[PDB]
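Chemist: Right, I'll just put the structure down here and ask away after.
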Amino acid sequence: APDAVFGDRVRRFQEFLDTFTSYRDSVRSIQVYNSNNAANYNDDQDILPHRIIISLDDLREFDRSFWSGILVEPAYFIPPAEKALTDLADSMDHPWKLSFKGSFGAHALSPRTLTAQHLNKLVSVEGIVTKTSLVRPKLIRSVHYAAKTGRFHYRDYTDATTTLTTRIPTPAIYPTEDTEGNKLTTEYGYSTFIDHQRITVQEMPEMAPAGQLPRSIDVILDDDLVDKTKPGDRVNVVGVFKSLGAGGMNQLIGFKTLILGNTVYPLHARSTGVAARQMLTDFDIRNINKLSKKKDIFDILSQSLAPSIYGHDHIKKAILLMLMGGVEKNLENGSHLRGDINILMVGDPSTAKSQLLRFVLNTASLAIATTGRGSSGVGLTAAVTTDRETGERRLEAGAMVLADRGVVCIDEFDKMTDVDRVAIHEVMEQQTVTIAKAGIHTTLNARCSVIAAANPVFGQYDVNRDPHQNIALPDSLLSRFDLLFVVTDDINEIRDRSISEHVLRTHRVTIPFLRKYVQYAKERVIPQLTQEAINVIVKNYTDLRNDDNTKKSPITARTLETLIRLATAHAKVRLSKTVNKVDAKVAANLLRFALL
Amino acid sequence: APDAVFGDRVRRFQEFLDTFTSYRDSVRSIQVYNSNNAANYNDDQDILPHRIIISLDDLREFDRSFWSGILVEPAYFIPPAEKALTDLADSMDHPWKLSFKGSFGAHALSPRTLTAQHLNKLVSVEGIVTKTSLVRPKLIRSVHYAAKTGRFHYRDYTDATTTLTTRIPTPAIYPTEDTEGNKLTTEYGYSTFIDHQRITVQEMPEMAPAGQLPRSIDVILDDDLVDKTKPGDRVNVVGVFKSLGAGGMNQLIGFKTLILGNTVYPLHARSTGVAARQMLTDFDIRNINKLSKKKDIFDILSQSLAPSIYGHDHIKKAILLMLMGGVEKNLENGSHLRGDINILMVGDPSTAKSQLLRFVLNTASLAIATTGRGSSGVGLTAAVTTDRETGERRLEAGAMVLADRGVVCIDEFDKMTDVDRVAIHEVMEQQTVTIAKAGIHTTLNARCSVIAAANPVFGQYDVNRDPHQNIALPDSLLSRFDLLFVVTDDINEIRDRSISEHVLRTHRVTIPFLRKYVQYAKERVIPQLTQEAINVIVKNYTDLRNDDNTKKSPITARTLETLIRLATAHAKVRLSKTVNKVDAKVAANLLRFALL
Amino acid sequence: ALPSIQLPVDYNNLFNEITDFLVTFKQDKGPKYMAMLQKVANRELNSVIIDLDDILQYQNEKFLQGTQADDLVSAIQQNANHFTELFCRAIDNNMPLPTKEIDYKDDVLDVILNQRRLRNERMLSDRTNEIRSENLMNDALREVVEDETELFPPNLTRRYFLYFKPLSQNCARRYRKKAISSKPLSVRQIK
DNA sequence: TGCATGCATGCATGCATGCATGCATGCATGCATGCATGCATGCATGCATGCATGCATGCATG
DNA sequence: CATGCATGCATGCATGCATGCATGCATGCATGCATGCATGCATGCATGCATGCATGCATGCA
Ligand SMILES: Nc1ncnc2c1ncn2[C@@H]1O[C@H](COP(=O)(O)OP(=O)(O)O)[C@@H](O)[C@H]1O
Ligand SMILES: Nc1ncnc2c1ncn2[C@@H]1O[C@H](COP(=O)(O)OP(=O)(O)O)[C@@H](O)[C@H]1O
């Protein structure tokens, strides 16, 4: 029987749980969906866990005492509130855990300065996920069959990790020969099991000082929380700092620590991981539906992406289209056909070449800036594991591996050696990377979009000598890149005037609306080619072979594959489902300025 | 959570508990009365335990398996049936124990031959209650107040006696300084307690062999079963023979035994204890009410009590009246006035003197046959205790002490020495016994009825010499006894004829109906004297003083006190509430034949 | 481990109301028990006799004139052991202490308790001098002295005793209340 | 000569006196066990020597 | 007098060796704790002594 203390934490929180009805409809939708989830699985043929997000908002405006008690000694208020919450689950119609979401300036400190203070409290820690261990299940409930009596039995096992209170440990040996001497034949399947995982978290390098030895702690996960993180991200972790173990006083330092009762939140980096958690309201999409009913919004989106840069109209138009990415149609039992678009630009220095690059990085999603050399692990993983648990070989995902469904920013492309350029033919064309070293030959997938930037060989001689061999690049790399933009050094006065007041007003519709409009178009706007799309480009591509060869070079059928992608990405902008001839009229003009 | 075995014993017995509705109305009357018992105690001003008798009948005609399992291993079927019974108590509206009444020829053996066989079974044992120990309460639940926090707490303690299953013993030290350092101030009253008792049972002396050393075992009682027996009775005990304790295998014989889970049934002896458990139906009392509406039933009851004895009509009439006992009216702040009647008879031998005595014993209730000497403890207790628990003096209730509200049968009264005759004046007149030895002077109560039998001094000379000093008894003993019957040795032929065919038909309305009619009249038939009772006996008692003294002697006012008792007991026979003159007309004739 | 139980019995407001009944009683010149306590302070008597009837008379009195009184007859009737010292420490709050100059032949017990009264205060007078002499309203300045000095306990110097007294049925005949404490019960009736 | 009365004598019912018996308890002796030390083992990690790449030079070219 | 080719030299990185550094297995050594026994204290049972009482016998009386 519980005491008076235990029920009072219940009834006070039950008073709060009756205070706000927003969480009532939450658990209602949990139960109805999982009922309907089992309803469709068991009627025609003849997943979700139990936790609800509670903010750290309302407890301050309800009970400042119950506010305070959690933030110091959480080991008294967490069990009865859950017991009261499992009461609500049983009354309105299994752990039924919680979140404790909420921002607080109390204990959001660095893990670097965490030790020996604020022990047995609840601390919010962020940092780097590294050296993720293996996923193991845990034994809980054993099932045994006795032969002659013909009945089953019952036996449980517990550990100190889950319970959060120091209870008297009672170990029990795994049973054999129980009562009279019948053999306890073991069974499985009905014996229950729950997965288990432990990981280490390094602190933030951007928060770190200049150079010192980093120090870290460990986090053990729970059943529905196993394996949400790959090693190498930025994740906020909210849990309770608990120290277990007999600290060396049995028979030189004990009291090793850990953090349990946890919730895991991956957060966006500058250049790592997902940023697609941005919501869309009905108020949001109604603005998009009001926006997409126009006739000239491609121009407005073109002029939008030069917030501080004069000119370069047709360059910006393609930068919309690469983030559209084209359509992907993998053939039936054949191969995929590549859909993304890769562009290199060239021009004289101090002409907004480096004023373009981070704008491509920050506006887009899942981008990696690759600068200078890319030696030994950018396109590769290098398989260097000396794992102390067992002699084996695993991988550490390189940047080209990591930038899948994304953008790779290549800076100073001409300074790259020929070594990694072998891999670029493999990456840009077959969309796969196969690594075959003596441990394990492998094969993986990476379909990144690529923008690189190279200089001329000597001087600013961009137009003087000849258009051929201003770069002196290998021949297939011409065929790898789709459009090759040449930026001139035109000296004028009217053009200088447009430079003049632009920079002067600089030092004295929007971007966050834009990426909502971008990521919405990915999952519902892919179009399909129509009959009108053939008749123009058949006439047009013959002109591309018959007369462009009298001016420049080369013309491959791979160029016609890009002609499909340009009309494809243009239909994504208008969010049409068919493909119009006007999309080709846009796409035909894009080759003329890029080349002639 | 219980296993499949535990609920199956429940549901099978619940099937039996739903089978017979006789026990349903039993627990119903238990709950309604105790509700009404608390209702009258808590409405104007502004007891019963929980056990129900179940026979050993119906289990054989319902489940021979569940029959058998109880009779061998009771430690598996007793707990779930009670749990199912407490379910019935809670469903229709605390231990709620049972009885297990029932006769079985399986294990009704002597305790003399009980040891080392049939251990861990249920055995019915009868025998002698001796050396009853002291009543102690037992501590169960401790209550503690902490000063500064201002709250109470909770703590229980258990022992191996109650649970009937060998559970892992977990001793707990009596608490002090619990959590932080506040003083655990003790409290009482709300701390619960239950009484406790242990006794020893010697076997039956009538079942015992001629002479050998008796051997015995022990019985520990429970809460509602403390102190039902005085030491010195014959009691059936039904319980479970359990052996506890570590039998010497820790570090010359262990395994001392006892019997728990008990029900206690005192049974009638030949000359000890209560026999008033005889029921009365409505069919029974309707026969009594049909009987009492007559006019001559005193004659029929007079002639009834000589089943094998010829004659002695007026002698038998008084033997009805002594068992009536007269009325008792203790005065307001004065003394009691004695109501019972004591008779001595005398006559020549072989004249049904010894043919009367056991008939007085067996027909009556709570009689003690006292023969020959009565030295040192018949009228006394002698206070001989050398009790090993503490130096103290207690009592062992003697026969005159033990025969309270009963009859004392004195055989061969003349052979008694003058020593105990000192006590007879104390017993017969003041109805009390005071024992004053050097340990403790005492005072007790005994209001026994007395029949004695003495012989003549020499020969059969009952009429020859003189009516005075045929006995040569002390003078006050004439005044102690009420009627003095003289039986002659009349030699005839017509009288011999009535002797002749009587004994001849002997060797070739009822008694059990009689004692029902007797014990019913005790609690509701006492009468009250009326005006007509004065006028006859005032005229009559003057004749008793004026003319009987010219014939015999003595006449005291104590004789008039007996004249009240005779008219009193006669009204008990007719079950009237007033007193009629005819009762005195009977009572006046009784003195004439007794004396003249 | 070691849980807790709440019960309707209080110790707080019962101590408050028992102070008022110990002060406010006029019926049976001025206050009854303070004149008795002054007679205790007269150092000529050793016993303190408390009935239950004036309690019940007060408990009749408060309901008829004021809103509500906590029940106190049946409160004492249940546990009855904690009511010894928790009642008696409230007595030492109010006392006409110097009410007679001490006799030279009064009591050898009396001269010892007069010391422990005085030795308490002289030790109390020392510590309040040092603290004001080393500064950096005076209730906290008083409070610092309270916990920095070992003293004689007030349980150690009492000199008197207190016996309770059961209620007769006579006033219980007028108003029936918890009159269960006073019945001629037997040792056999002692369950 | 027969009978009632007083006197001498054995009996076993309570007080001193002797001894056997049962229960509580502090201490000296034996045995299970933690702890220091070094080992065979298993596996991660630094390092230096020779080859392909970058740049200077002599020769040829026009 | 102004470029292109063959020739020779300087130099940074891949890795299969030697060696230091974490878990189990084993063995010798010294500290501490449960416990049966010698001892002492408390208690109940049995015999000799003082004796009131019942009984047999000597005694005088009608
Ligand atoms: N058309 C333009 N409008 C505004 N600023 C410009 C323009 N062209 C160049 N800039 C200036 O040039 C700088 C960027 O130089 P950039 O050409 O990106 O570097 P690099 O040529 O070395 O890659 C920016 O600071 C920007 O102010
Ligand atoms: N009137 C009678 N009728 C029948 N039997 C009688 C009668 N009188 C005597 N007896 C016989 O007398 C015997 C009892 O003798 P009893 O006089 O009682 O013994 P005692 O005189 O020694 O006390 C019985 O067996 C009984 O048969």
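We number chain B the same way Swiss-Prot does; the residues here are 16-61, 91-137, 151-308, 314-570, 651-738, in that order.
Determination method: electron microscopy, 4.8 Å.
Any Cβ shown, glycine's included, is placed from N, Cα and C.
As listed in Swiss-Prot for this protein:
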type    : residues                                                                       : note
BINDING : B:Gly409, B:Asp410, B:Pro411, B:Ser412, B:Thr413, B:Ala414, B:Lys415, B:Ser416 : ATP binding site
DOMAIN  : B:359-566                                                                      : domain 'MCM'
MUTAGEN : B:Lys415 to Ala                                                                : No effect on MCM2-7 complex helicase activity. Loss of MCM2-7 complex helicase activity; when associated with MCM5 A-422. Reduces MCM2-7 complex helicase activity; when associated with MCM2 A-549
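Let's see these features in context: how buried, what's close, how far.
Modeler: In the three-state DSSP scheme, B:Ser412 (ATP binding site) is classed as coil.
B:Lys415 (mutagenesis position) is surrounded by 16 other CB atoms, counting those within 10 A of its CB over all protein chains shown.
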Chemist: Return the residue, from the listed binding-site residues B:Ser412, B:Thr413, B:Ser416, with the maximum count of other C-beta atoms within 10 angstroms of its C-beta.
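Modeler: By the 10 Å Cβ neighbour count, B:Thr413 comes out on top.
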Chemist: Which residue, out of the binding-site residues B:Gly409, B:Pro411, B:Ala414, shows the minimum number of other Cβ atoms inside 10 Å of its Cβ in this structure?
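Modeler: The binding-site residues B:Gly409, B:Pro411, B:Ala414 were compared, and B:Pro411 has the fewest Cβ atoms within 10 Å.
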Chemist: Which chain neighbours of the ATP site, leaving out B:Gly409, B:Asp410, B:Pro411, B:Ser412, B:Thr413, B:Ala414, B:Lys415, B:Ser416, have a Cβ atom within 8 Å of the mean position of the site's Cβ atoms?
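Modeler: Sorted by sequence, the hits are B:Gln417, B:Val549.
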Chemist: So if I measure Cβ to Cβ from B:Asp410 (ATP binding site) and keep only same-chain residues at least 6 apart in sequence, which ones fall under 8 Å?
Modeler: B:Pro518, B:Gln522, B:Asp524, B:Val549, B:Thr550, B:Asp551
Chemist: Ligand 2 is in the model; which of the recorded positions B:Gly409, B:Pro411, B:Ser412, B:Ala414, B:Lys415 have a C-beta less than 6 angstroms from one of its atoms?
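Modeler: By the Cβ criterion, which requires under 6 Å to ligand 2, the hits are B:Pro411, B:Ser412, B:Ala414, B:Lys415.
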